[PDB]
There are 2 protein chains.
Amino acid sequence: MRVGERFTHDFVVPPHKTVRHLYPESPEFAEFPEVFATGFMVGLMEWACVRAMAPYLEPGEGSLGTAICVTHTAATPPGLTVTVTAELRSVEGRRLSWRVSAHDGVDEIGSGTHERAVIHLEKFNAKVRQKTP
Amino acid sequence: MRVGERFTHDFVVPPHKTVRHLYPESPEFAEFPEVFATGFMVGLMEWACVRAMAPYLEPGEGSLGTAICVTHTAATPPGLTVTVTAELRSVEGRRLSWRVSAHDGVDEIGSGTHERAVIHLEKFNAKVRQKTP
């Protein structure tokens, strides 16, 4: 995988990606503005990086997000398209670091870096299984 | 409120907070390990700071997250209890910074900082509706 290689992702924001929907179990969130949730924007940014890396993975390799550091600087009601751009900034063998940005066609909405680590799935899923109650 | 003040809350991770559930619509996520999603960890930390903040707002006032900078270094299967601590780091006018921290009773799972901005709800909402299609 090459440093400086870019992927963009477009996603039209539906009603069910707002703050209320990340945690429908939260009375505290239930009267928030109907805007695209930070945790969902995080998910969309991760997803772009998962897609860009996919065809570089060996069978039975997967990957996990190990860090997210971004601003969220404008709000987006449902119906606008959020475009996420991922650019790969470094690879360490196992460890990739992406610069991610997103806009919603109207404003720049957020900026930063996401990081992930390539894993061996079977033996990752063994180790998680050993802390599963 | 006071700088240094900590608020804590716990959350038994249910089966529906894993990666595949953050974006049910994503075929690329659909077969990921069954572990707690970063975007749901982000949300749960925001929720800690919303709760802490809530006694100090006037009516019609809210907050929105404007930055998150966190690592996620251990994976959490459903069943475990995720304890999240938010400690107030600063207040500058309508802006607050939190130190946020999470462990699942077994591992420390993530930490870092989170910034929020206090907003006037009626005003924000009316501006938001104006970029709505």
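Using the numbering of Swiss-Prot, the residues shown for chain B are 5-137, in order.
Determined by X-ray crystallography, 2.1 Å, according to the entry header.
Placement of Cβ uses the backbone N, Cα and C atoms for every residue, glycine included.
These features come from Swiss-Prot:
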ACT_SITE  B:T42  active site
ACT_SITE  B:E50  active site
BINDING   B:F40, B:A41, B:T42, B:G43, B:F44, B:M45, B:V46, B:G47, B:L48, B:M49, B:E50, B:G69, B:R120  substrate binding site
BINDING   B:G69, B:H76, B:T77  CoA binding site
MUTAGEN   B:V23 to A  Reduced activity
MUTAGEN   B:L26 to A  Reduced activity
MUTAGEN   B:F33 to A  Reduced activity
MUTAGEN   B:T42 to C or S  Enhancement of acetyl-CoA binding, but reduced activity toward fluoroacetyl-CoA
MUTAGEN   B:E50 to A or Q  Reduced activity and affinity
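Where Swiss-Prot records a feature, it is marked here on the structure.
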residue	record	DSSP (3 states)
B:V23	mutagenesis position	helix
B:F33	mutagenesis position	coil
B:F40	substrate binding site	strand
B:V46	substrate binding site	helix
B:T77	CoA binding site	coil
B:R120	substrate binding site	strand
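Of all the recorded positions in the list B:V23, B:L26, B:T42, B:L48, the shortest Cα-Cα distance to B:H76 (CoA binding site) is found for B:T42.
On the backbone, the CA of B:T42 (mutagenesis position) and the CA of B:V23 (mutagenesis position) stand 8 Å apart. Nearest neighbour of B:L26 (mutagenesis position) by Cα distance, taken over the binding-site residues B:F40, B:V46, B:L48: B:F40. Ranking the recorded positions B:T42, B:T77 by other CB atoms within 10 A of the CB puts B:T77 at the bottom. Closest by Cα distance to B:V46 (substrate binding site), from the recorded positions B:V23, B:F33, B:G69, B:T77, is B:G69. B:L48 (substrate binding site) sits 20 Å from B:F33 (mutagenesis position), taking the Cα positions as reference. Across the residues annotated as binding substrate (B:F40, B:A41, B:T42, B:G43, B:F44, B:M45, B:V46, B:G47, B:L48, B:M49, B:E50, B:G69, B:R120), the widest Cα-Cα separation comes to 23 Å.
Applying an under-8 Å Cβ distance to chain A, the binding-site residues B:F40, B:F44, B:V46 reduce to B:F44, B:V46. Residue environment of B:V23 (mutagenesis position) contains 26 other Cβ atoms, counted within 10 Å of its Cβ in all protein chains.
Once Cβ contacts within 10 Å are tallied over all protein chains shown, the binding-site residues B:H76, B:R120 are led by B:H76.
B:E50 (mutagenesis position) sits 7 Å from B:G69 (CoA binding site), taking the Cα positions as reference. In sequence order, B:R120 are the recorded positions from B:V23, B:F40, B:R120 with a C-alpha within 10 Å of the C-alpha of B:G69 (CoA binding site). B:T77 (CoA binding site) and B:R120 (substrate binding site) are 24 Å apart (CA-CA, integer value).
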